[PDB]
Amino acid sequence: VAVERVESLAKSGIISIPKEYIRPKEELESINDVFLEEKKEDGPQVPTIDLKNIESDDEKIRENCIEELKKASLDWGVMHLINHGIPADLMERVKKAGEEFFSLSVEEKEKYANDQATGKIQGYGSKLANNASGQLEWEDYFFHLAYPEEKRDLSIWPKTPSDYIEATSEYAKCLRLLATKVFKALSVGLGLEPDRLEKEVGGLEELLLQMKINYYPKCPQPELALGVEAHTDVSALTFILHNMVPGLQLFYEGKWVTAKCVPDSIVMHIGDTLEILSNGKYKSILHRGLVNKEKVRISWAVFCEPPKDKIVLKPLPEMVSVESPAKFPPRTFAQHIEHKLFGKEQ
Ligand SMILES: O=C1c2c(O)cc(O)cc2O[C@@H](c2ccc(O)c(O)c2)[C@@H]1O
Ligand SMILES: O=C1c2c(O)cc(O)cc2O[C@H](c2ccc(O)c(O)c2)[C@H]1O
Ligand SMILES: O=C(O)CCC(=O)C(=O)O
Ligand SMILES: [Fe+3]
């Protein structure tokens, strides 16, 4: 087998992209210039949610915050979080370190190469074709478990820069605390006890935080390919950071909306796991990512997942009634992923 990285392809000189990266004719029609889309101020826009008072002593003020978070989650399922409590400089250090790692040569990064054939899913890689179509996406990435600390495999974490492990582990610790706050506000919104949702996804013991760094090289024909294909996140919650280069688009009310860059904010996605548990109340939105020919785009996504086999996911009893039948059958995290993959393959 040959090992092809998109970064190498982007530097091979080619002025035209391989056939494997061109989307189907029907899909190409919806792809435009990400820079112009970013400028449009008409139509629905991704909501910005302020979490300053999410845990305020003032009852009226606290409830107003919880209510705004609830509404955005029921409608969009995605949002720009501000006043989230995570130090701005810590985030700068995480991004700087990621940029230094991907700044190394491909040959150097290959020393961290993953190997799916033997179950080694953590490390440097690029998505391999997994079905008849043979479609490929314009991106490389690095994936690894970031929390709980005792479950980590530090041996595969970048050794360059020297502070990658230190900054990434502290950031992971901060996100874990923020997740607990979001889970409580969301529980209360559904009329459940404060600790209900986080408990159903594994609690402090079983809940996992996976880190995926997405690297999108410049593309010579940006309107024929996608950085990431259209999909919904299978996680409970997803927290993302980026390098102020536009690219994320959301499929809202039948149309692809382009997300704007909001300084010091953190994008949060409601994932399939919470959508299933709430029987469809909280939305797991369809989204994708565009590439361009002028700037390299990078993003840092942290997926909060429940144990893959230990828990059977299904609508909670309180969310199901004769008038509101279950919208999803019972399945584990692993079985859910397999079902989604089985869909496209078929
Ligand atoms: O490789 C993958 C993957 C993985 O290696 C480890 C893990 O813990 C979760 C994962 O999730 C998969 C997935 C599949 C379909 C989706 O719609 C989606 O959002 C995510 C993904 O393919
Ligand atoms: O969307 C994604 C995703 C998600 O939504 C939820 C989740 O819990 C894990 C995830 O991880 C995906 C992934 C991991 C390793 C890979 O090698 C890869 O190609 C893809 C990512 O794509
Ligand atoms: O790069 C982004 O904005 C997000 C990519 C994405 O959807 C994912 O990694 O699941
Ligand atoms: Fe996603």
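All chain A residue numbers match Swiss-Prot; in order, they span 2-347.
Every residue, even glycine, has its Cβ placed from backbone N, Cα and C.
In the three-state DSSP reading, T233 (substrate binding site) counts as coil. Swiss-Prot lists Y142, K213, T233, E306, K341 with the feature substrate binding site.
If you look up Swiss-Prot, you'll see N215, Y216, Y217, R298, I299, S300 marked as 2-oxoglutarate binding site. Under a cutoff of 8 A between CB atoms, and with a sequence separation of 6+ in the same chain, the neighbours of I299 (2-oxoglutarate binding site) are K96, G99, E100, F103, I214, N215, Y216, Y217, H243, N244, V246.
Under the heading Fe cation binding site, Swiss-Prot lists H232, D234, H288. Residues within less than 8 Å, Cβ to Cβ, of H232 (Fe cation binding site) and separated from it by at least 6 positions along the same chain comprise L287, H288, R289.
Taken from Swiss-Prot, the feature domain 'Fe2OG dioxygenase' covers 208-307.
A coil conformation is recorded for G78 (mutagenesis position) in the three-state DSSP classification, outside any helix or strand. Here Swiss-Prot notes a mutagenesis experiment, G78 to E, with the remark: In tt11-2; no accumulation of anthocyanin.
Here Swiss-Prot describes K128 to A as a published mutagenesis experiment; the accompanying note says: Retains two-third of the original activity. Reduced to three states, the DSSP call for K128 (mutagenesis position) is coil. Other Cβ atoms within 10 Å of the Cβ of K128 (mutagenesis position) number 14 in total over all chains.
Listed in sequence order, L342, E346 are the same-chain residues at least 6 apart in sequence whose CB falls under 8 Å from the CB of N131 (mutagenesis position). Here Swiss-Prot notes a mutagenesis experiment, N131 to A or D, with the remark: Retains two-third of the original activity.
Experimental mutagenesis is annotated in Swiss-Prot for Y142 to H, with the remark: Retains two-third of the original activity. Here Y142 (mutagenesis position) comes close to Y125, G126, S127, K213, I214, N215, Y216: these same-chain residues lie at least six apart in sequence, with C-beta atoms under 8 angstroms from its C-beta.
DSSP assigns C220 (mutagenesis position) to coil in the three-state reduction, outside any helix or strand. In Swiss-Prot, the entry for mutagenesis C220 to Y states: In tt17; no accumulation of anthocyanin. The structure shown retains the original residue.
Annotation for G228 (mutagenesis position): same-chain Cβ neighbours under 8 Å, separated by at least 6 residues, are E138, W139, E140, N215, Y217, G248, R289, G290, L291, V292, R298. According to Swiss-Prot, the experimentally introduced change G228 to D is described as follows: In tds4-1; no accumulation of anthocyanin.
Residue density at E230 (mutagenesis position): 15 other Cβ atoms are found within 10 A of its Cβ, drawing on all protein chains shown. Experimental mutagenesis is annotated in Swiss-Prot for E230 to Q, with the remark: Retains one half of the original activity.
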Cβ neighbours of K213 (substrate binding site) where a neighbour is any other Cβ within 10 Å: 16
Contacting binding-site residues, sequence order - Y216, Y217, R298, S300, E306 vs ligand 3, Cβ under 6 Å: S300
Cβ-Cβ neighbours of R298 (2-oxoglutarate binding site) (radius 10 Å): 25
Where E306 (substrate binding site) sits in the secondary structure, as DSSP reduces it to three classes: strand
Cα distance (Å, whole number) from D234 (Fe cation binding site) to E306 (substrate binding site): 10
Which same-chain residues, if any, lie at least 6 apart from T233 (substrate binding site) yet have Cβ under 8 Å of it: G272, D273, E276, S285, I286, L287, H288
Neighbourhood of ligand 4 - recorded positions from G78, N215, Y216, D234, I299, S300 with Cβ under 6 Å: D234
